[PDB]
Amino acid sequence: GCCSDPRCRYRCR
């Protein structure tokens, strides 16, 4: 999940 991943701090969409 990007919302919880550190590489997807804001890229959850």
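We number chain A the same way Swiss-Prot does; the residues here are 20-32, in that order.
If you're wondering, the header gives solution NMR.
Every residue gets a Cβ built from N, Cα and C, even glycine.
Now, the feature entries from Swiss-Prot:
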MUTAGEN   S23 to T  Extremely important increase in potency on human CHRNA9-CHRNA10 nAChR
MUTAGEN   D24 to E  783-fold and 8.3-fold less potent to inhibit rat CHRNA9-CHRNA10 and CHRNA7 nAChR, respectively
MUTAGEN   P25 to V  480-fold and 5.8-fold less potent to inhibit rat CHRNA9-CHRNA10 and CHRNA7 nAChR, respectively
MUTAGEN   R26 to K  1523-fold and 14.2-fold less potent to inhibit rat CHRNA9-CHRNA10 and CHRNA7 nAChR, respectively
MUTAGEN   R28 to K  No significant change in potency on human CHRNA9-CHRNA10 nAChR
MUTAGEN   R28 to A  1511-fold less potent to inhibit the rat CHRNA9-CHRNA10 nAChR and 5.8-fold more potent to inhibit the rat CHRNA7 nAChR
MUTAGEN   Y29 to W  Relatively important increase in potency on human CHRNA9-CHRNA10 nAChR
MUTAGEN   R30 to Q  Extremely important increase in potency on human CHRNA9-CHRNA10 nAChR
MUTAGEN   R32 to Y  Extremely important increase in potency on human CHRNA9-CHRNA10 nAChR
MUTAGEN   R32 to K  No significant change in potency on human CHRNA9-CHRNA10 nAChR
MUTAGEN   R32 to Q  No significant change in potency on human CHRNA9-CHRNA10 nAChR
C-beta crowding around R32 (mutagenesis position), within 10 angstroms: 6
Cβ neighbours of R26 (mutagenesis position) where a neighbour is any other Cβ within 10 Å: 6
Three-state secondary structure, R30 (mutagenesis position) (per DSSP): coil
Neighbouring C-beta atoms (10 Å sphere around the C-beta of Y29 (mutagenesis position)): 7
